[PDB]
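Read the structure below first, then the notes.
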Amino acid sequence: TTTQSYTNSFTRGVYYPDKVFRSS
Amino acid sequence: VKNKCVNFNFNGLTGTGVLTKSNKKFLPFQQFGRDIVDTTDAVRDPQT
Ligand SMILES: *[C@@H]1O[C@H](CO)[C@@H](O)[C@H](O)[C@H]1NC(C)=O
């Protein structure tokens, strides 16, 4: 079986949108 | 050819300028470069 408990995400799950190097 | 103003067509990216070595930290998936002004700055060499 499984459960469906809910939690918070906070600041999480951000991916590089493109393959373009950037700095500062 | 580096350190000499040339026309480049890197992987179809056309343009003109001067190219040379760099000390960036391109991630393996990174392929391009830019600035806060969104202008192509650095190009990873396809065959190097
Ligand atoms: C490009 O291909 C040639 C011939 O297969 C090979 O000798 C060379 O190492 C390759 N370079 C890269 C960066 O894959």
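In chain B, numbers come from Swiss-Prot; the residues present are 534-581, in order.
Looking at the header, which is where the method is noted, we find electron microscopy, 3.7 Å.
Quick reminder: no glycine exception, Cβ is built from N, Cα and C everywhere.
Reduced to three states, the DSSP call for B:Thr547 (variant position) is strand. Around the Cβ of B:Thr547 (variant position), a 10 Å sphere holds 8 further Cβ atoms from the protein chains shown. Among the natural variants that Swiss-Prot reports, B:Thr547 to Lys is described with the note: In strain: Omicron/BA.1.
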